[PDB]
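**Student:** The structure is given below, and queries will be raised subsequently.
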Amino acid sequence: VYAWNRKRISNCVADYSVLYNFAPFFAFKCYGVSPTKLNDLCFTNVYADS
Amino acid sequence: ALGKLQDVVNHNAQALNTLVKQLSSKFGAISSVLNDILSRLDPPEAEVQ
Amino acid sequence: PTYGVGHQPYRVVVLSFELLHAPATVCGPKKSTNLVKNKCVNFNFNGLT
């Protein structure tokens, strides 16, 4: 957590449906966007912090 | 000389402009565009926005 | 592993985005349609409806 890994995601088409299809994720909480609307939107500045 | 009549015209257009300007105000919401709010959120929180 | 819930290790991944304030490079699986001119249409350009 002190040295959390940041990966930039850019120049790809993302299928979020597979995230739902296989998911042991006990917590899946979104703040600024709907989970089901992610397939219909375009984004930039995508970062994954692990 | 004709300042009074122009003033009336000046007030009316400005009022419409202010009302038009008010469409660009978030008003404490995530976005000022309704289409973005619909395209981005589920109805329980989109209703709030 | 012997501890109960609340102390077990949890992997957290935070996905961070920005909304419409820049040109977009990551998009959904939706297919692009052809362009039509001089007609009233409901368009979707990069998530802007």
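Numbering, chain B: per Swiss-Prot, residues 944-992 in sequence.
Per the header of the entry, the method used was electron microscopy, 2.5 Å.
Cβ coordinates come from backbone N, Cα and C, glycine included.
Features from Swiss-Prot:
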VARIANT   B:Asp950 to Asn  In strain: Delta/B.1.617.2, Mu/B.1.621
VARIANT   B:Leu981 to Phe  In strain: Omicron/BA.1
VARIANT   B:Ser982 to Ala  In strain: Alpha/B.1.1.7
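Help me understand the surroundings of these features in the structure.
**Tutor:** In this chain, none of the residues that are 6 or more apart from B:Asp950 (variant position) has a CB less than 8 Å from its CB.
Cβ neighbours of B:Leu981 (variant position) (same chain, under 8 Å, six or more residues apart in sequence): B:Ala989.
Here B:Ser982 (variant position) comes close to no residue that lies at least six apart in sequence on the same chain with a C-beta under 8 angstroms from its C-beta.
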